[PDB]
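Have a look at the structure below before the remarks.
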Amino acid sequence: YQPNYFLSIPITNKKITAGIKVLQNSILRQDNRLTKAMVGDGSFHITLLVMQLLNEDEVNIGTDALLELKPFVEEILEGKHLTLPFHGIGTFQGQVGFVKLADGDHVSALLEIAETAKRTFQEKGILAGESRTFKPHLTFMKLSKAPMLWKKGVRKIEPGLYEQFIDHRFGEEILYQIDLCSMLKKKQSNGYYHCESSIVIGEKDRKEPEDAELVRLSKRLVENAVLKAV
Amino acid sequence: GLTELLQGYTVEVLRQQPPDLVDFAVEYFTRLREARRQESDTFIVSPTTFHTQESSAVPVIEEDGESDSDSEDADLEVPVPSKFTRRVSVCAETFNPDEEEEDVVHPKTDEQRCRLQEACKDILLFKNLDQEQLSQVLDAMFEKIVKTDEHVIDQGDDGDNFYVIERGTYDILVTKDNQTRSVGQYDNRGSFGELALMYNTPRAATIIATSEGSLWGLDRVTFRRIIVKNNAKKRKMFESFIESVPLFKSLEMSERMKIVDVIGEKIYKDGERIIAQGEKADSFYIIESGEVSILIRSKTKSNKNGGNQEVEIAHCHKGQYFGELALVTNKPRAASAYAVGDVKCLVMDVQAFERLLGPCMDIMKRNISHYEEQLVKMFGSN
Amino acid sequence: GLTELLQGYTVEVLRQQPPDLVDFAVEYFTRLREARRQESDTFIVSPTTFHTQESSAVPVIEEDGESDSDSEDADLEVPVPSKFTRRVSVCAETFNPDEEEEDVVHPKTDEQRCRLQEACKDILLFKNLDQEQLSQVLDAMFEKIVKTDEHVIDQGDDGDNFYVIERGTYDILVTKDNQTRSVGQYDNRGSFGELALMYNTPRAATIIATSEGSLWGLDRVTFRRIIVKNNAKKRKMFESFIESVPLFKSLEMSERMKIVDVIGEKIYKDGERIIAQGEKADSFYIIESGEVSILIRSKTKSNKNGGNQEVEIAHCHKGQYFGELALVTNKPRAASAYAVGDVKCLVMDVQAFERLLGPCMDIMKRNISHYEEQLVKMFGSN
Amino acid sequence: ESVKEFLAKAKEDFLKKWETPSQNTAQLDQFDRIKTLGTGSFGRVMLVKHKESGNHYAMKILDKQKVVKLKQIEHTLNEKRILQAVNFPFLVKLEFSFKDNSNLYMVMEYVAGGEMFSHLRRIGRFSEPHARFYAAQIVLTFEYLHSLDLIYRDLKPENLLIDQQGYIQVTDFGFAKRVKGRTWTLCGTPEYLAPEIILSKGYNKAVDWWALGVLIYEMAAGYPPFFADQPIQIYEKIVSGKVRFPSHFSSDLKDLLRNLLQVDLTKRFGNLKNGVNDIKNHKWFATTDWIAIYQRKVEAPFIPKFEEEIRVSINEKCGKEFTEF
Amino acid sequence: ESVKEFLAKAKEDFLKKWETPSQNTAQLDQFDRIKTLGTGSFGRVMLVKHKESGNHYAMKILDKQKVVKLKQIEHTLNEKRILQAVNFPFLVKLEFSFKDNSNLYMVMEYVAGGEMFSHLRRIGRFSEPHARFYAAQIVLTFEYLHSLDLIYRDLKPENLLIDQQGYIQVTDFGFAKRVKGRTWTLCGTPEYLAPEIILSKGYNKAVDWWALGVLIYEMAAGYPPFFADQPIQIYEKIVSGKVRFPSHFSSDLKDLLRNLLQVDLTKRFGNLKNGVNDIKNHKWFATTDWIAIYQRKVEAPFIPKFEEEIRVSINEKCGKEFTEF
């Protein structure tokens, strides 16, 4: 089926979106007619779940299902933040360019969240999810967005264009907000998709409300140093 | 463990803000290395036991065996004491008393023979034997040498000899029923087996030598023959002296033998008095050797006084007799009689004579044609 | 540097795969510390000091040397010179001349005394003393024994005695200013210190004995008293003989003393002539002892011739006087006068008498009621 | 008196049979055989019955050969000659005698009675009257025997039988001997030996009388006068002649016994001047009727209670010496 | 003549004061004190002034106690009695006398003049006219004194003072003594002693005249007639009487001197019949106006040039003997 709505994980880490902006611009200085293929500033996201919401009631139902999903995602994470590392570049058959999600324990957790999301929405009467394997990625360009490119000889993304960013660490996004977004409505002023509703996973997010305080950071500093040593 | 290890360090860096990162790491990880207290030592001593038990009675019993003890106690038992035994006859070997016809030589020193006599004084068979027979008997005693451990006589065995000890020591043994007792010993003195000289009979005891010794032995047959022969010779001789005495001619053979049986003998040394004038006339004599002088002190011839000296009325010799008047009267002896040299007379008691043959006067009359003659002889002149 | 530090450790843990991360951290961080360099050995140290002084001083004090004196220095003599020209009056000890009332015994042989006289002949004080006074004086001389080396007199010392040497030798010394000279010696002869008999005065020389010696000494006081006493006795005696002479009765006391002062004495031995007839009449006599015979040779009685022998006109004794006419006339002696025995007369020169008292005739007239008497005495008969 | 008559006729009858012994009289086939009481320790005596008369007799079996050993063979050939020549009421009888290769068979009379030894021992001792009764019989028997110059020499309870009439019957003439003069064999029974026998002085009739004294004493006392455990002591007592009589013995008895048990032959009853009359006339025998005892008319005081097959040799052996028989 | 008048009135005046000495006259508080010239070698003489009259006198201080020693204490108690009794123009004067615990104080007149000894020695010798001038004064003084039987005994330049009028004034009566008869103390001055004094012959007025001869000689010669370095020699010369006169001595002088220096008393001027007139009438004194010299009307030939504080004893001491004073 053709989805018209999706659950979105927005990219809020400014380093990630700034790195992608650089990537997009470097491609454009090599070939400026790729301009309309680039995804818009402010639109960067990971798609968690696609669906069809076909009327006002169903849009309300989607919003209800998103709210109902919150405790489930909290259950799944078992008191740990979900960290999504974005590293390197890939394509879907040379037509869609994306920043890759790095391999790790987070991928299975993300998949679990996606499947629980699909179940939660379907149990509320919403056609959601797909039969194909969930392969999350962070899109930065799509040739289909610029139809005149075929019409003038550009029919695939030249792999040389993004060669320098092939092992570029864009940054890490911690899961917090999940948005219910319209694919077809007018985008927000800041470039992001039209949002019907949002939830926040985070507590926000800690096992304990009271400050440690900053005791955990030692964990973040160490884990990051170990990741860099690899 | 890597992230957690480095988190402890990093927490302390953030808290403590040390000026040097590396020196703080040396100190932190050195103290963490020091920190572990894991090693431990356990020593265990414990008492383990079972609290309760249940007891059931058992009927079994145990016994032990005492060491064997051996004891012997002398025992006397009498069965049915009776006093009823039948008595068997005994009999010695027969022998022709009357001397067959002259047809035993064992040397002996004076001391040995003298000692044999002493050893024999009290033995009844020897006790009252005359000088001659005793000599012939000792002559007949043969010597028997014995080595130590040897059995002279053994209880039960038949006996033939009588023994006198000459030298040595001996143990005497007597077996009564099943018991044998070492009852007594002999030490170079003694005699035994006298019974064997009478008849053959079982030895009543056993005699064993305990050293080298010597014994004088006498065989029954030899002993009996010596004695019988001699007494039968003496009898014949006595018989003759009675027979040749005319006063006794009317006597029968058996009557002379009764006299021979009891008549005595006496030896007188020259000069010794046989009959004393005045004492009581109890017997009469028959000279068998030597001579006898009959004296009378001529005083009993008147009324008070005279001679009072010595006068020989008669003088008798071998075969003659004197003291005859004691047979026919009862007045004191008329005269004295003295032995003229060595004399041997047969002496007969008058009272015994009468008890055996009755009064002499009757005998004198038996043969009436000689009564007068006899009377004149007895109360006559010469 | 915190993330970089943790990363570097992690890279080596991943490379080395240590089983014990804590031990690996101790070693890793210790080695990291070691690499930093470098320790520096301490430099050698040298100390140097440099200084400049620019001070100028006007004032300093300097003292030098020492004072040493070898010997004491004699005091300077006084400038002023003093000269003395004055002699003190001398004076002997006073004494009551008139004999108090009889109230010095030193033995001496004739030779000794005789020698003392000789030694005294020339001494002025002794030189013209009469016989008696000289005797009394020698009597008063005491002996003084001296041992050799002894000082008889010492220059300067006060003097009281006069000495005559009896025995010994002596050295005389005289000190003039600072010098002493052994000027002379005495050898058993001599005398000295005469001045001491006058008044007390300093000894002018020193006399030392040079051997055992003996000296006769005389004390001033003793000497003066002997002499004064004797002369005062003599005066009283002379005074009396003048006083009892009637011709001089009108004389005043002081006039008699002028006579006493100068009048002489003379001794005459019996028979010697005192006045010779014819010679010039110069003096008159006053007998103080003995008798005097006045003779006249009767020739000057006529005109040429006669007597020319000896005739006694008068005969005077103690207290009387003769030669009186020399006092009133100037004609030769009328007669001679001879001593009758031992005589002592006072002799007065007429010319001296006149110079002292004027002419005798005036004295005779002084007492007018006796003038005639006096005249008849002088120019009369008897 | 008839005493002389009897003895005279007696000597006659005896000398006749003595100087002409009745040899081999009857035949063995006239007698059968019954019991066989004759063992002990010598000889073979068996009972037997007769043919025609059919009487009972005691036959002594003496093998002619059996002889020659033993102690003697004359003390028998002589014994036979005496039994055959003698005849007295108180003496056993030689009824029939015969021999041949068997040789010497004695057919003695038989009295189914009791032994004197068994009777005396049972009751202990006889009363004096009863003892006197038996004694008289022995005195008479000895007078008869001595009349023939025969001495018994073995008197003792053991050799005396009490017949069915209660009278004595003397047996065993083993030592019987005809002696005129003196004899010397030391024989008899210890308890009953005379001093003269023990000492070998020579002897004759006097020993039988001494034995009688012993016999009478034992009957009235129950035990012999010179008893002892050792034979030697018995003889020494016998020789000393000293006798001790029981309290109950009467005076007359003691006196008679002192005279029978006389070691001194000059004082022994039977041996003196009057011979057997000194005994017959003794106060102890005063109530005795000698003729009555002889004819067995007196009433006795006590009536007593009442194997193999041998063959000859078909040949006569030792008959070359046992001729006289 | 008036000479007799004068002497008569003189003796009167003298005997009166002699037999009644004027004792303790004036008071010490009437006299002050000035200089103190009175040392030397004995006594304490100090100048002094008067009160009312305000005159100058010479007071001799004689400590009552100081006495008793020394040489004598009468040659003074006597000296005082004379000074007080005498009165002559050429004699010093005892003006005032007094004592008490101080005792014996002499208030002598004072003439601020010169010593005879100093004057004579300076100029060497006097001309005869000048010598005659002084001599006359001494002759007159001796006539007065001898008139009173007093002898001076110490004549010498040293004891003569020249007053401001140029006339002589005699001092020191230490040896002055009233003697009628003869006296004997050997005293005076060596150079001026008379032979009779040296020899102890006894003497009186004649020694003063001899001394005058010595005094006149020395004045006209400059040195004494018997001079010598040793006292002994002086006396020996004196005794010998031998005198040698200088060349310049006039005849009249030599003659006068030979008569004054006479050892022979029978020839000595002053001692003879006419006494002092033998001297007054001598040719050497011819140009002498005796009255004029007496009244001091003659013109002298030479006008001379012109310390501590003692106290009494508040008590009179030696007054137990110095009564007469």
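Since chain D takes its numbers from Swiss-Prot, the residues it shows come out as 14-319, 333-351.
Keep in mind that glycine also has a Cβ here, set from the backbone N, Cα and C atoms.
Annotated features in Swiss-Prot:
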DOMAIN    D:44-298  domain 'Protein kinase'
BINDING   D:50-58, D:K73, D:122-128, D:169-172  ATP binding site
MUTAGEN   D:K73 to H  Reduced interaction with SMO
ACT_SITE  D:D167  active site, proton acceptor
MUTAGEN   D:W197 to R  Does not affect interaction with SMO; when associated with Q-88
MUTAGEN   D:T198 to D  No phosphorylation by PDPK1
MUTAGEN   D:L206 to R  Reduced interaction with SMO
MUTAGEN   D:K286 to P  Impaired inhibition by the R-subunit
Straight-line distance in Å that links Cα of D:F319 with Cα of D:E333 while 13 residues remain unmodelled = 21
Just the number: how many Å between the Cα atoms of D:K286 (mutagenesis position) and D:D167 (active site, proton acceptor)?
-> 25
What Cα-Cα separation, expressed in whole Å, is found between D:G127 (ATP binding site) and D:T198 (mutagenesis position)?
-> 31
Determine, using Cα-Cα distances only, which of these mutagenesis positions is closest to D:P170 (ATP binding site): D:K73, D:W197, D:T198, D:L206.
-> D:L206
Per-residue Cβ crowding (10 Å cut-off), top of binding-site residues D:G53, D:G56, D:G127, D:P170 = D:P170
Conformational class of D:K286 (mutagenesis position) under the three-state DSSP mapping = coil
Most isolated by CB count within 10 A, of the recorded positions D:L50, D:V124, D:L206, is D:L50
Of D:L50, D:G53, D:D167, which recorded positions are close to D:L206 (mutagenesis position), meaning a Cα within 10 Å of its Cα?
-> D:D167
Which one of the mutagenesis positions (D:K73, D:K286) has its C-beta surrounded by the most other C-beta atoms within 10 angstroms?
-> D:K73
Under 8 Å, Cβ to Cβ, against chain B: pull out the ones among the recorded positions D:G53, D:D167, D:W197, D:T198, D:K286 that qualify, in sequence order.
-> D:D167, D:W197, D:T198, D:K286
Which chain-mates of D:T198 (mutagenesis position) that are at least 6 residues away have a CB under 8 A from its CB, listed by sequence?
-> D:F188, D:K190
Same chain, |i - j| six or more, Cβ under 8 Å of the residue listed as 'active site, proton acceptor'; the result in sequence order is D:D185, D:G187, D:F188, D:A189, D:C200, D:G201, D:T202, D:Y205
Can you grab the distance from D:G53 (ATP binding site) over to D:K73 (mutagenesis position)? Cα atoms, rounded to a whole Å.
-> 13
Per DSSP, three-state class assigned to D:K73 (mutagenesis position) = strand
Counting only residues 6+ apart in the same chain, whose Cβ is under 8 Å from the Cβ of D:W197 (mutagenesis position)?
-> D:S213, D:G215, D:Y216
CA pair D:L50 (ATP binding site) / D:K73 (mutagenesis position), Å rounded to integer, equals 10
